[PDB]
Amino acid sequence: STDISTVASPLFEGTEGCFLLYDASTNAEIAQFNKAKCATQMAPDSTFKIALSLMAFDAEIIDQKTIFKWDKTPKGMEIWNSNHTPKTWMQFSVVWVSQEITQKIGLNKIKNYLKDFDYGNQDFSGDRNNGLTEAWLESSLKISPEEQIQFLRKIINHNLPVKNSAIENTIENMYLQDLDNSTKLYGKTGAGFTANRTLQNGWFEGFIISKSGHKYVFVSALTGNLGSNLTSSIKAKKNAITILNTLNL
Ligand SMILES: *C(=O)[C@@H]([C@@H]1N=C(C(=O)O)[C@H](S[C@@H]2CN[C@H](CNS(N)(=O)=O)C2)[C@@H]1C)[C@@H](C)O
């Protein structure tokens, strides 16, 4: 386990940040920054779409071809104001799609999947009575970076009781770009403000796959006072990419 504080500290300055990079298959910790913050559960926010995507594909309520029909009313981010696909749901963090999906899957099945996924505190209660559509959004559901790492491992290792295609479709939909050395970056951002505080939580997590197909999981996460502009995930992602490019995996 390489302590990457020298590289990661400056990137997370002004926040309580952390970074974990694990070998997917072996669970070898490859790089870590701030294990204390890594153990701290916080709301997954949009990174919950990783889990939801698995559920939605597994429950067969979506296919890659599914078009989520926008209700034609403003959703809060312009990119959300359009029809979406499971891919763009992920890419653009289209929460209304998530909310359609959770309503379709239903709380019972979500709870079952949370068990299957060993997903953090598995608390989907939300709140009123809004768990089904809000529980992952700076609400009841919490998961730590370390737990996210293990969840991610389970996904890419196909160590989840879901359809293989659910896993692969979800991973595919998380594809973002190649890193500098052509390592594949799959990831998902999440951001939110801490309940009752001005603090922001940010995540960027996912998978990297080397040119030779070697799989790693990583989580970049932070909580910090970043002001009124919700940029925590932007920072988490930029930091993850900086770190990942430095690690040259
Ligand atoms: C998920 O965590 C939430 C949504 N997911 C986001 C993402 O890109 O992953 C975003 S964070 C994005 C970055 N800066 C934007 C600021 N909001 S603004 N002023 O442009 O309206 C937001 C978003 C929070 C969740 C709501 O699904």
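Since chain A takes its numbers from Swiss-Prot, the residues it shows come out as 26-152, 155-276.
Method reported for this entry: X-ray crystallography, 1.4 Å.
For all residues, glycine too, the Cβ spot is worked out from N, Cα and C.
Annotation of the published mutagenesis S71 to G in Swiss-Prot: Abolishes hydrolysis of ampicillin. Drastically reduces catalytic efficiency, about 70,000-fold, with respect to nitrocefin; the original residue is retained in the structure shown. The Cβ of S71 (mutagenesis position) has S118, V120, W163, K215, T216, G217, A218, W230, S260 as same-chain neighbours under 8 Å, each 6 or more residues away in sequence. Secondary structure from DSSP puts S71 (mutagenesis position) in a helix.
For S71, the entry in Swiss-Prot reads active site, acyl-ester intermediate, with the evidence type experimental evidence.
Here Swiss-Prot flags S71, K74, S118, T216, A218 as beta-lactam binding site, drawing on experimental evidence. Remark: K74 (mutagenesis position) has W114, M115, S118, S123, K215 as non-local neighbours, by Cβ distance under 8 Å and separation of at least 6 in sequence.
Looking at Swiss-Prot, the entry for mutagenesis of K74 to A, E or D says: Abolishes hydrolysis of ampicillin. Drastically reduces catalytic efficiency, about 2000-fold, with respect to nitrocefin.
Among the recorded positions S71, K74, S118, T216, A218, the residues whose Cβ lies under 6 Å from any atom of ligand 1 are, in sequence order, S71, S118, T216, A218. Annotation: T216 carries the greatest number of neighbouring Cβ atoms among the binding-site residues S118, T216 [cut-off 10 Å, Cβ to Cβ]. Looking at the residues that bind beta-lactam per the record, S71, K74, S118, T216, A218, the two CA atoms farthest apart are separated by 12 Å. In this structure, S118 (beta-lactam binding site) belongs to neither helix nor strand by DSSP; it is coil. As deposited, the model skips 2 residues from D152 to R155; the distance between those two Cα positions rounds to 5 Å.
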